[PDB]
Amino acid sequence: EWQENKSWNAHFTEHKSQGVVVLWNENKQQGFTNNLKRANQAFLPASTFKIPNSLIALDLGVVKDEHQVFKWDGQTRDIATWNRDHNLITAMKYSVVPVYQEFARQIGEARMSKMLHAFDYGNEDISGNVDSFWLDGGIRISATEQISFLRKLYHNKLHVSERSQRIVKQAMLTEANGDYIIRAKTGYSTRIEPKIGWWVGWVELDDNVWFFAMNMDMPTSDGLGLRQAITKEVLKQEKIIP
Amino acid sequence: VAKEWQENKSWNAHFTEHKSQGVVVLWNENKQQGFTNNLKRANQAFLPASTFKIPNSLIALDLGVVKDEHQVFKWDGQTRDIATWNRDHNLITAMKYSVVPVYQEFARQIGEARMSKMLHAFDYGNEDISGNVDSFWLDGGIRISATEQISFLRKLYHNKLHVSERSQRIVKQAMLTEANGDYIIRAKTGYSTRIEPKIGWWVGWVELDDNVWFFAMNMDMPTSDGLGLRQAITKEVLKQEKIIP
Ligand SMILES: *C(=O)[C@@H]([C@@H]1NC(C(=O)O)=C(S[C@H]2CN[C@@H](C(=O)N(C)C)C2)[C@@H]1C)[C@@H](C)O
Ligand SMILES: *C(=O)[C@@H]([C@@H]1NC(C(=O)O)=C(S[C@H]2CN[C@@H](C(=O)N(C)C)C2)[C@@H]1C)[C@@H](C)O
Ligand SMILES: [Ca+2]
Ligand SMILES: [Ca+2]
Ligand SMILES: [Ca+2]
Ligand SMILES: [Cl-]
Ligand SMILES: [Cl-]
Ligand SMILES: [Cl-]
Ligand SMILES: [Cl-]
Ligand SMILES: [Cl-]
């Protein structure tokens, strides 16, 4: 059950942009989107892959808890917030790729593939380097498939411990106030065309949950704030947030 | 309190500017250092009122009275003054709207013996639950000070309480109050009205990237028109110490 609400295209038009927003009303089990075809087009997950990567790392004990310190590897990189020690909370918040590349090496090719199949995550293909396949390898996932994966995480239904799922959902916390809670992860995929930006997660209300997954063309980094802004425009229009 | 508490008396200016009287207690986790405007009141024990929802939720989860934070507790049909209470709730919304009737049923199901044993295990306040099993934190014998709230919250933060790690994680999720790009606040307000002196509480912590600041405040609350000062005075103090922008 998926309704094409093409009136949302205006929110992309207004901003000089092309993309898709997908919403899922958990209570009514109804889905909405501006573009059914792009909603099912698969892209590299890029930094949104930190969600399954964190889950696998916790379930295998590569990460013991959300306070364990991961030492900076001593390589100065362009994003300054990466050149410091991190735990799981701050590595997610600052999208610290080197920490997650190390997770993937310690998970290893065999267990990564097995768990992604267990997760039904995208096309379950990890072809490429073990520490970069979600950046420039074979894995692809659509907006609707992100939703399906996130729904399982929300319900503690993934095939990892309940504890690992609770810790990752804590690490995904982005915004909270008296009206809603957002747990989400951004992404920006540049190594292979098309360059796109991601925002995936959900909005917790008192009596319902709205899952969302959006991607949009992102020729330059100047447009990155449109990921959250366009999603919220749709969320507001649909009365989900004030 | 291994390190001696530090008294910052300039914080009283934030009480007197509102013609109010109270205490703010802060604990810098990295430095293991406590601060307060009034050491005597910091150690004065009061009824916890709604802040007791934190230990109550922990015990109910550990004993299986609450299966998880999605289990629905049906409205019992009685219409009460606070409109948000007249509806079904789960643990998240019962904490958010401080739905007393839900927590009175938690306490009844826990029962006197297990409730006493658990609060002695937590070393919660004066550990005294004399009174009605479903009202002793409103009008019975239990008392806790602001510094004792800090000690209890610090154990909860570190998962050191004598309940399952899972119960502690769930309650910390339910305490979520505020989150933005700078900080996260997990906290619980309280308003004690059945027994004098009427007082307001705000207890919790601020999570930063690299540190956690625990806080506990209470203040005299002769009328409900001062209730916003629980959060506002605490945030003034947090800002003066450059903890939040
Ligand atoms: C993840 O796709 C990439 C990583 N994450 C990311 C983003 O999701 O936008 C960036 S942008 C950079 C500027 N602020 C930081 C951030 O976490 N946000 C914008 C939310 C990081 C960066 C390219 C990774 C594959 O490089
Ligand atoms: C718990 O102390 C009482 C409950 N909690 C509470 C409060 O701490 O504020 C109130 S005040 C009432 C008006 N606004 C709502 C609120 O909870 N907040 C502003 C946070 C509810 C209420 C008296 C319980 C013992 O009655
Ligand atoms: Ca599959
Ligand atoms: Ca003030
Ligand atoms: Ca003094
Ligand atoms: Cl990544
Ligand atoms: Cl399912
Ligand atoms: Cl568990
Ligand atoms: Cl949380
Ligand atoms: Cl209560």
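Following Swiss-Prot, chain B residues are numbered 21-265, in order.
Method of determination (from the header): X-ray crystallography, 1.8 Å.
Just so you know, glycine gets a Cβ as well, placed from its N, Cα and C.
In three-state terms derived from DSSP, B:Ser70 (mutagenesis position) belongs to a helical segment. Per Swiss-Prot, active site, acyl-ester intermediate is recorded for B:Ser70, and the stated evidence type is experimental evidence.
Under the heading beta-lactam binding site, Swiss-Prot lists B:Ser70, B:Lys73, B:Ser118, B:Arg250. The Cβ of B:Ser70 (mutagenesis position) has 20 other Cβ atoms within 10 Å, all protein chains considered.
Swiss-Prot gives this note for the published mutagenesis B:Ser70 to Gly: Increases thermal stability. Abolishes hydrolysis of cephalothin and decreases catalytic efficiency about 60-fold with respect to ampicillin.
According to Swiss-Prot, the experimentally introduced change B:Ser70 to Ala is described as follows: Does not alter thermal stability.
DSSP classifies B:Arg189 (mutagenesis position) as helix under the three-state reduction. Residues near B:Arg189 (mutagenesis position) in space but far in sequence (CB under 8 A, at least 6 apart, same chain), listed by position: B:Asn179. For the mutagenesis experiment B:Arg189 to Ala, the note given by Swiss-Prot reads: No significant effect on catalytic efficiency with respect to ampicillin. Very little reduction in dimerization at neutral pH. Predominantly monomer at neutral pH; when associated with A-206. Slightly decreases thermal stability. Significantly decreases thermal stability; when associated with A-206.
Recorded residues B:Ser70 (mutagenesis position) and B:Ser118 (beta-lactam binding site) have their alpha carbons 7 Å apart, per Cα-Cα distance. The Cβ centroid of B:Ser70, B:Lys73, B:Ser118, B:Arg250 marks the beta-lactam site; residues of that chain outside this set whose Cβ lies within 8 Å of it are B:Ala69, B:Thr71, B:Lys208, B:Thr209, B:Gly210, B:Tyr211, B:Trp221, given in sequence order. Look at B:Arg250 (beta-lactam binding site): DSSP puts it in a helix.
Spanning the residues B:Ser70, B:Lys73, B:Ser118, B:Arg250 that the record associates with binding beta-lactam, the maximal Cα-Cα distance equals 17 Å.
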